[PDB]
Amino acid sequence: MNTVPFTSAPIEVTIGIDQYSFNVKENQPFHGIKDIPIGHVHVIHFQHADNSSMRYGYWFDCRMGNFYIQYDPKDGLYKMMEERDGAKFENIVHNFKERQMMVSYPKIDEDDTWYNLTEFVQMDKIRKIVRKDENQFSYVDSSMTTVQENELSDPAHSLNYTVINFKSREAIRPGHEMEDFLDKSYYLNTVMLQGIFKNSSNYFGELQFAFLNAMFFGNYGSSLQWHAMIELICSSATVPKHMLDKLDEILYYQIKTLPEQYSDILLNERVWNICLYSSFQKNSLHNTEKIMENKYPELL
Amino acid sequence: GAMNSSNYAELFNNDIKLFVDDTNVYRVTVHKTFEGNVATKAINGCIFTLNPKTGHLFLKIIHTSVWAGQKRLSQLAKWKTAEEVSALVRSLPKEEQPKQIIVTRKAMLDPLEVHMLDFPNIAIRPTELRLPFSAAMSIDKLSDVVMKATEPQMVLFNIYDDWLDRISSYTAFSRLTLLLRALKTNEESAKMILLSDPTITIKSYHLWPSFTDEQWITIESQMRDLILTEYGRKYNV
Ligand SMILES: CS(=O)(=O)Nc1ccccc1CN
């Protein structure tokens with residue numbers, strides 16, 4: 001188990017750690033989060049009580065370094081930093097734990113939710129989408145735009161998701177226009193899987209990361225990317241059977257975790273109705289179709 | 001964006017543009033089979049591609065052999081249309097290529113956009129005008145070349161005959177749409193109007209009769225009366 005200490009909490013803030021969240025009062029004696037499971041990426045996220053504008057946060061993996069949070073009164077946010085002095089860090093954490101000034105990552109033993117949402121997500125791939133090579137962790141916020149959004153504006157602060165565009169020369173082979181537009185298997189299997197992502201695990205990792213940024217930060221371009229990566233699979237007539245079964249599991253857990261009250265803004269009616277009821281894969285997503293029909297029958 | 005009555009003079013400016021109508025590409029007759037089921041038989045069709053400023057009509061004849069062994073023909077027809085329009089554009093010198101292609105039916109937008117990805121600067125647009133171009137096959141010389149075709153063929157016409165020597169392209173387009181709307185509403189009576197006077201003939205190199213300016217005014221009035229007459233017959237007015 002690993003720990004992310006906080007120097008202090010000078011401003012009132014709702015703090016998220018993965019799918020959990022808790023409120024910290026202004027100047028409350030809060031000094032961090034302990035018992036964080038090793039083996040997964042994690043996200044620690046923030047929404048200030050006095051300005052809900054800008055949710056923001058940090059993706060990290062405690063196996064890559066010792067990380068802590070410290071508020072910056074000049075830039076007005078909680079910042080993640082790395083401590084290179086290991087003995088200093090261990091000493092800090094021990095004192096805060098002895099004084100019981102930390103919240104415990106509250107994982108139920110039965111509960112595989114976070115694994116199921118991050119199965120294919122790897123820090124190395126996160127750091128290629130979010131480019132800031134001097135840190136081992138990655139900052140994301142509500143307002144950051146994607147490379148594709150910028151094409152249609154600061155590049156250093158962008159989300160470099162893989163561009164998917166169904167009406168593009170990349171997606172459509174000269175001479176196979178109707179075939180490739182109505183059956184996206186070429187674009188999925190040759191262009192994206194063999195060419196760009198190399199394997200389905202990397203494709204699912206990006207899909208899962210896009211979902212999580214959409215849900216935790218309300219990041220609109222991430223929501224667009226998540227739906228585009230679903231639609232590309234559902235609109236392909238030829239998809240490996242193992243990918244369809246895994247997609248069904250991925251989507252099931254994403255739909256299960258989504259706050260019911262955010263469904264109106266996080267789910268695209270056209271994409272979901274097309275994917276579940278018109279597409280080539282309309283009968284291949286049994287678990288996802290069942291939870292969607294029982295939880296969000298309005299959207300359909 | 002889309003083209004409507006607000007930006008109507010845009011059709012007659014100096015930016016090359018084409019209308020594309022696909023309503024006569026896939027044509028069938030429906031009939032009973034010996035067993036009493038229903039079957040279709042395709043007949044030759046055409047793509048109607050028109051420059052509204054110059055009157056130049058690129059009539060691509062769609063021979064029934066292109067449907068042989070194909071499924072979902074009404075969907076295929078839209079993609080075949082887009083394929084043929086793209087091929088036409090590529091066949092024209094750069095300085096003759098359109099800057100805009102206006103499709104008469106919104107279902108042609110995606111097929112044409114996809115076929116024209118190599119031409120990112122050519123705008124593909126719908127229209128809110130209800131244009132009567134389906135009635136092209138009521139023009140005898142166009143119907144004849146389509147029905148006699150034994151293979152795919154492109155035939156070029158000027159749909160305005162020599163009218164642009166005497167009238168503007170705005171007026172010529174208005175005359176054409178009135179004639180075609182009348183042929184669509186009551187073909188028999190419209191052709192009666194156009195040919196009732198044997199002393200006015202159609203030149204070998206023309207599609208419509210050689211009416212004088214005053215005769216065109218009379219013809220146009222009779223076509224408007226025909227449209228109004230049929231409107232009253234339809235709605236009991
Ligand atoms: C940050 S904190 O200090 O509120 N954490 C904490 C944890 C366990 C028990 C009690 C407390 C503080 N009452």
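The chain as shown is numbered from 1 upward.
Note: Cβ is positioned from N, Cα and C throughout, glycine not excepted.
Quoted from Swiss-Prot, the note on mutagenesis experiment B:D21 to N (Swiss-Prot position 1853) is: Reduced growth at 30 degrees Celsius. Strongly reduced growth at 16 degrees Celsius. B:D21 (mutagenesis position) falls within a strand when secondary structure is assigned with DSSP. A simple way to gauge crowding: the CB of B:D21 (mutagenesis position) has 22 other CB atoms within 10 angstroms, across all the protein chains here.
Under mutagenesis, Swiss-Prot gives B:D22 to N (Swiss-Prot position 1854) with this note: Reduced growth at 30 degrees Celsius. Strongly reduced growth at 16 degrees Celsius. Around B:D22 (mutagenesis position), the C-beta neighbours below 8 angstroms that are at least 6 residues distant in the chain are B:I47, B:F48, B:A77, B:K78, B:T81, B:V103, B:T104, B:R105, B:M108.
Annotation of the mutagenesis experiment B:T23 to A (Swiss-Prot position 1855) in Swiss-Prot: Reduced growth at 30 degrees Celsius. Strongly reduced growth at 16 degrees Celsius. Sequence-distant neighbours of B:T23 (mutagenesis position): residues of the same chain at least 6 apart with a C-beta under 8 Å from its C-beta are B:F48, B:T104, B:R105, B:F133, B:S134.
Using a 10 Å radius centred on the Cβ of B:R105 (mutagenesis position) and all shown protein chains, the other Cβ atoms total 14. Annotation note: B:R105 (mutagenesis position) sits in a coil segment as assigned by DSSP. Among the sequence features in Swiss-Prot, the mutagenesis site B:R105 to K (Swiss-Prot position 1937) is noted as follows: Severely impaired growth. Reduced growth at 30 degrees Celsius. Strongly reduced growth at 16 degrees Celsius.
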